[PDB]
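Below is one structure, written out as structure tokens; comments come after it.
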Amino acid sequence: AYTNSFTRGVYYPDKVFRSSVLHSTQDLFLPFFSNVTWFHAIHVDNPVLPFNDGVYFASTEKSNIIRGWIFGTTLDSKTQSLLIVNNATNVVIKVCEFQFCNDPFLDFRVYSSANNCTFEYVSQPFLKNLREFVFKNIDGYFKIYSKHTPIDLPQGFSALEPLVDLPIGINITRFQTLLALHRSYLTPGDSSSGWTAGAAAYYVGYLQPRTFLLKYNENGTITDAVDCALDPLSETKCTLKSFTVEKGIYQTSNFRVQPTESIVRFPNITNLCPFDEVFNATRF
Amino acid sequence: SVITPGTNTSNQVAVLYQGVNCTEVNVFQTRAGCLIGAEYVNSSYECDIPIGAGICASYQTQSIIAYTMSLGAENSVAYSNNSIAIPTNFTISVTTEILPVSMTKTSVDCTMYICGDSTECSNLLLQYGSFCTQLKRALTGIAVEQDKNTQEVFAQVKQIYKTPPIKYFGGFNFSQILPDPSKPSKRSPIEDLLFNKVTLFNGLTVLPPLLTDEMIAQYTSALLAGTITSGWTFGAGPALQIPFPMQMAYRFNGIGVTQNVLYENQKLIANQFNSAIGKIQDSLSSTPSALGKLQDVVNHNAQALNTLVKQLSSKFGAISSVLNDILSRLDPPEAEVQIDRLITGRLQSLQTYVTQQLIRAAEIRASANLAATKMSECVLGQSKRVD
Amino acid sequence: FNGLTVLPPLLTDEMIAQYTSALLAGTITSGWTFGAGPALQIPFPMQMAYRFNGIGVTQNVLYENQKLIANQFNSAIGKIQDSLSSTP
Amino acid sequence: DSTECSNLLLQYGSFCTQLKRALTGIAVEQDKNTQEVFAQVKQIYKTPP
Amino acid sequence: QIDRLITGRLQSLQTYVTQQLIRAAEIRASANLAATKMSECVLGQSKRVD
Amino acid sequence: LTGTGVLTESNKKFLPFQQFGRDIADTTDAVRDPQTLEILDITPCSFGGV
């Protein structure tokens, strides 16, 4: 399916305090008014989604049906995959190349092959309520941002806060989600029948390198943002560094049609030398 | 380019691609390029958003319209070989002219701005020569020049003439310009409006002016009292007092109108003068950009200092901007070439700032000479130079 | 080019010529007055008599040599174009 | 239009902003000069026939 | 090897802009003089000598 | 974060995940102690020309 993402997905990028000032930053953000894929949490099991550059995962649920994620280059134990599993008591983060089943097990508490853990971590748990998360992995660290808010996605503006900065350096390229259910059967492989579950859904969006104009209030919190490359008026705002532009004409930028093809051109070159005479010689 | 009627009027926008025709990109073609988002209308108006080549744009009122400029109304004065038009009445008006006179005096410390009290960096900067001597000299020259501009403009009168206590000048009402003894600053009300209407480290500094604001206000009051009680004479030698109606009669003769015209219409003339001076303050207050020039001087200087300070964060190709980190995680042979880049880059930035200030100071000096001439010719006398 | 544009003027040479024509018509039919307020029409010989007074020569000098003065002025205006063309 | 060069020029600071601003100031000044010189008269006076 | 080209071309562009500022100041002085002559000589008669 | 200056008790409300404070033009204006989590203000010691 599809649904436009409103002014959402912005997060605190640098953990530096600023008061009553505007700041422009070039980083991986979620473009405004872009459509995002929509999936439902009933039953089947769940497809793998590539991890292009960063994923914005929002979820509106009221039964704790979605409980974790798994990242890595493959579900088999051939590579150091990653595991993140929430629970009512705490989070368990693991990096051990544990081979997974054809489908992630539906919580019968765990289903994976042997492990060779190299990093492990634990802390308090991440818990109609719209929970939002941003996952990023660029500089050898894997970073999580989050926010849980009262309440389709609302038009209200709200930024995500830095949650954890992990040091694991695994090459993450694909990702999946983990579901659960009460008194549900569990098998390594199952059809699209699934098991009954509460009404829930989860959305997915892809981050892109963008220039954002962030507005900090007197308390150091982001209250507004402008996508510098959304429409001409927003781009005009980015040059003046001001949310209000006066009457006039402004030279914002320049455009240039890009090359559509590449060609190589060399002469009729034809003068091969005699290898057919030394290999097909008459008499060695 | 983006054409916009203001965020607070509406979010609509029109876009101008300058050197292209859209056939190779509503749509419109112009000699300045092709304009999209605005419809061409045949009516001509006094244009407010200039596009180029005689085309402008404005908010229709609900759409953005582009149109050709109108150079004003046509007045075909009736010429004839035997006809004359002569005026039977007059109206005396007041026009406000603004002129900038000086700018902020700035002094710069070379070594501090370059590398913030680092021994290895000063030892390395010593090889570049006497650039700071030269830079410091240039800025000092600008500062002394600013002081001379203020002196030359205002300090024309030699003696501080005091205003008489009985402030009756034959119906003329100078209350809006003479200093008000009530407020402590002793500035007239218009001067107060002017002062309220305009408003606004790592080595830099803003040396203070010399003639403080109070002394400048004192000079201005001296000129007003002199011109009110003695006319032009106080500029040519000893101030000779003359009744104010006779002084204005003198000036009427100066423009070719016999003085009986003033003595017979003294009341009406005084009323028009009082009313015009009264409307001046309202006009200055309601106009949004009446003080554009002085405000522009202040903002230009502030922006220059800000960008100069911000440029310390740039890396210029070095692995980091702070000197300490470079000197921590690298050996001296490589730290040398990693510190050269920062030094040379910051030196180039400082050099650019000094050049910009020299050009702007020349600009302000030209303006200050014009201001002094206007003082001499219009205040201390009466000028026949047209307009 | 390589990024170097040359934006075009705002007033077009037709509009500049129109402004110049306005100044010429004003000065020919109304003298100096059109610069101080409402343009007041005056016969051109009286305007030149005014200017003669302006340089300290009494106006009777102009009314008695109107023909000669006009011829001298026409010849000078005619030689201006030739001078501009011949000068390299 | 070289990516590696824009990536490297971005490190130099705001030299380009300053340059663009200076040239824009010159252009607007040229327009003001023409206006100030020629547009002194308010009404376009026509010549009699 | 690309640093050198960047710095050199930036310096060339910087010189061009500075030269243009100086020439523009000169032309502005000339335009002010032209406007003064318009006002005083066309719109009136001047007693200033020569 | 390395620097020089006088430290004084701060009056600005740092959010719990922030460690640095900045004024306009990237001048580091404040810091929270990494041990006691107290906010501290940085002011450069007095200097000037003679």
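Numbering of chain B is taken from Swiss-Prot, so the residues present carry the numbers 596-620, 641-676, 690-828, 855-1041, in order.
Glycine is no exception: its Cβ is also placed from the backbone N, Cα and C atoms.
While the structure shown retains the original residue, Swiss-Prot records the mutagenesis experiment B:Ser673 to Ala with this note: No effect on O-glycosylation by host GALNT1. Listed in sequence order, B:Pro600, B:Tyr660, B:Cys662, B:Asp663, B:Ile664, B:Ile692, B:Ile693, B:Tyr695 are the same-chain residues at least 6 apart in sequence whose CB falls under 8 Å from the CB of B:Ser673 (mutagenesis position).
For the published mutagenesis B:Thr676 to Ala, Swiss-Prot gives the following note: Partial loss of O-glycosylation by host GALNT1. DSSP assigns B:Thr676 (mutagenesis position) to coil in the three-state reduction, outside any helix or strand. Counting only residues at least six positions away in the same chain, the Cβ atoms of B:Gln690 sit under 8 Å from the Cβ of B:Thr676 (mutagenesis position).
Listed in Swiss-Prot as a natural variant, B:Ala653 to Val is described as follows: In strain: 19B/501Y. Sequence-distant neighbours of B:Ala653 (variant position) (same chain, six or more apart, CB under 8 Å from its CB) are B:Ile598, B:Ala609, B:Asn641, B:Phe643, B:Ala672, B:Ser691, B:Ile692, B:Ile693, B:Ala694, listed in sequence order. B:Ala653 (variant position) carries neither a helix nor a strand DSSP state and counts as coil.
According to Swiss-Prot, the naturally occurring change B:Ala701 to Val is described as follows: In strain: Beta/B.1.351, Iota/B.1.526. Packing around B:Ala701 (variant position) is summarised by its Cβ count: 8 other Cβ atoms lie within 10 angstroms of its Cβ, all protein chains included.
Among the natural variants in Swiss-Prot is B:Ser704 to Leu, noted as: In strain: Omicron/BA.2.12.1. Residue density at B:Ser704 (variant position): 14 other Cβ atoms are found within 10 A of its Cβ, drawing on all protein chains shown.
Quoting Swiss-Prot on the natural variant B:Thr716 to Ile: In strain: Alpha/B.1.1.7. Cβ neighbours within 10 Å of B:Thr716 (variant position), excluding its own Cβ and spanning all shown chains: 4.
Among the natural variants in Swiss-Prot, B:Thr859 to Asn has the note: In strain: Lambda/C.37. The residue drawn here is the original one. Applying an 8 A CB threshold to same-chain residues 6+ apart, the list for B:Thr859 (variant position) reads B:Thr734, B:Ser735, B:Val736, B:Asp737.
Taking all protein chains in view, 22 other C-beta atoms sit within 10 angstroms of the C-beta of B:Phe888 (variant position). Among the natural variants that Swiss-Prot reports, B:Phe888 to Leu is described with the note: In strain: Eta/B.1.525.
One natural variant catalogued in Swiss-Prot, B:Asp950 to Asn, is accompanied by this note: In strain: Delta/B.1.617.2, Mu/B.1.621. Around the Cβ of B:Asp950 (variant position), 12 further Cβ atoms fall within 10 Å across all displayed protein chains.
While the structure shown retains the original residue, Swiss-Prot records the natural variant B:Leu981 to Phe with this note: In strain: Omicron/BA.1. A helical conformation is recorded for B:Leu981 (variant position) in the three-state DSSP classification.
Looking at Swiss-Prot, you'll find the natural variant B:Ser982 to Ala noted as follows: In strain: Alpha/B.1.1.7. The C-beta environment of B:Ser982 (variant position), restricted to residues of the same chain at least 6 apart in sequence and closer than 8 Å, is empty.
The annotation that Swiss-Prot gives for the naturally occurring variant B:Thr1027 to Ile reads: In strain: Gamma/P.1. Within the same chain, no residue at least 6 positions away from B:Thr1027 (variant position) has a Cβ under 8 Å from its Cβ. Under DSSP, B:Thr1027 (variant position) is assigned to a helix (H, G or I) in the three-state scheme.
The shortest Cα-Cα distance from B:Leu981 (variant position) to any of the variant positions (B:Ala701, B:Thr716, B:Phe888) is found for B:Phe888. Counted within 10 Å of its Cβ, the other Cβ atoms near B:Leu981 (variant position) come to 15, all protein chains included. DSSP assigns B:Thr859 (variant position) to a strand in the three-state reduction. Listed variant positions: B:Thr859, B:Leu981, B:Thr1027. Those with a CB under 8 Å from a CB in chain D: none.
Chain F comes close to B:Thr859, taken from the variant positions B:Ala653, B:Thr859, B:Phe888, B:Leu981, B:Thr1027 by a C-beta to C-beta distance under 8 angstroms. Comparing Cα positions, B:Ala701 (variant position) lies closest to B:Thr716 out of the variant positions B:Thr716, B:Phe888, B:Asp950. B:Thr716 (variant position) falls within neither a helix nor a strand when secondary structure is assigned with DSSP, and so counts as coil. A Cα-Cα distance of 35 Å separates B:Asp950 (variant position) from B:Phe888 (variant position).
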